[PDB]
Amino acid sequence: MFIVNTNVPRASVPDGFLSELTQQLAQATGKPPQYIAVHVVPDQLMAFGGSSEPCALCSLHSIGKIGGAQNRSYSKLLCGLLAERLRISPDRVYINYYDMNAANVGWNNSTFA
Amino acid sequence: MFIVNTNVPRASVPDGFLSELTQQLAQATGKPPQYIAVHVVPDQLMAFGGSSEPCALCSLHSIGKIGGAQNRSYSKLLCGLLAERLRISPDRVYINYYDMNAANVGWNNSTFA
Amino acid sequence: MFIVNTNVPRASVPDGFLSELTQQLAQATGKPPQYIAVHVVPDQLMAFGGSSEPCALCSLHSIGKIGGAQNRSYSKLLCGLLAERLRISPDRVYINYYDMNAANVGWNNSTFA
């Protein structure tokens, strides 16, 4: 599950963006794309280092596939995509990574445990 | 605290939905309804498995009352409600469960510790 | 990173609020304001304890600077601000505090590790 909150306006989010995220996250995490969920929230009231220049606050939740090297690799990918598609500088992006226990993720009337 | 983000439109969220979630969560968690917070965010730009068919990304935070069996039960309850009231398929819902330490939840100028 | 979700309408958020939050959080956390991110989301569909008087659901993520006494101090400051500026009663504010590992925070194409 990847969520991006940004002050970039909705009209600046290119068509195809959610599919591009889905695809690249599936490749990066090694997870099947059927399990990948993405959520983009434009037009937000936000600031980064006191400034309202384009920025993004993001989260990536996964059951495993979270760790030092893997998170570095995710950040390079995701900042790269935010720069190329939303014109957000990578140094105005935070991404919180969460390694979820399977018992703590609900789906399809039960959990993954 | 229960949060639902969904691509279902605002008009499709029935009047009374926040009160129903409040009541059912109070019953499920055993907590008084005065402590239950609910937040529904419709009209979102999101996808699940690459698809923009109705879906939901949710979170349930609680000080205790989180665990393997309890979270299975919550997921049956909450996917049931999202299916009945918002017409979302349970297999397009993720719920992240968070067992919060009392010291890490702020309220009324202090924390719950 | 501080996020506030509230039912208070956008027109009730005073000019300067994101700067005030940035400033006061820099002071409270001891971190330079260049590293502080803030995000205010008004006009939400939310209830707290069964009712829809002004309320807020918030999160504060930090690499360290999270703990029992510190979090009590943050709650005093942030509930104070939300009361003074948004007219939200402190007993209708929840703030979830997250102590993030540096390896689990992405920024500038890498992590903080």
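Residues displayed in chain A correspond, in order, to Swiss-Prot positions 3-115.
Looking at the header, which is where the method is noted, we find X-ray crystallography, 1.8 Å.
Quick reminder: no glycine exception, Cβ is built from N, Cα and C everywhere.
Noted in Swiss-Prot for the protein shown:
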BINDING   A:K33, A:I65, A:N98  substrate binding site
MUTAGEN   A:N111 to C  Causes formation of interchain disulfide bonds with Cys-81 from another subunit
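Applying an under-8 Å Cβ distance to chain B, the recorded positions A:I65, A:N98, A:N111 reduce to A:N111.
DSSP assigns A:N98 (substrate binding site) to a strand in the three-state reduction.
Between A:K33 (substrate binding site) and A:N111 (mutagenesis position), the C-alpha separation comes to 21 Å.
Max Cα-Cα distance over the annotated substrate binders (A:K33, A:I65, A:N98) is 19 Å. Checking the recorded positions A:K33, A:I65, A:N111 against chain C with a Cβ-Cβ cut-off under 8 Å leaves nothing.
Here A:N111 (mutagenesis position) is positioned 27 angstrom away from A:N98 (substrate binding site), judged by their C-alpha atoms.
Taken residue by residue with DSSP, A:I65 (substrate binding site) is part of neither helix nor strand, so it is coil. A distance of 17 Å separates the Cα atom of A:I65 (substrate binding site) from that of A:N111 (mutagenesis position).
With a 10 A radius on its CB, A:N111 (mutagenesis position) counts 17 other CB atoms from all the protein chains.
Of all the binding-site residues listed here (A:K33, A:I65, A:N98), it is A:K33 whose C-beta has the fewest other C-beta atoms within 10 angstroms.
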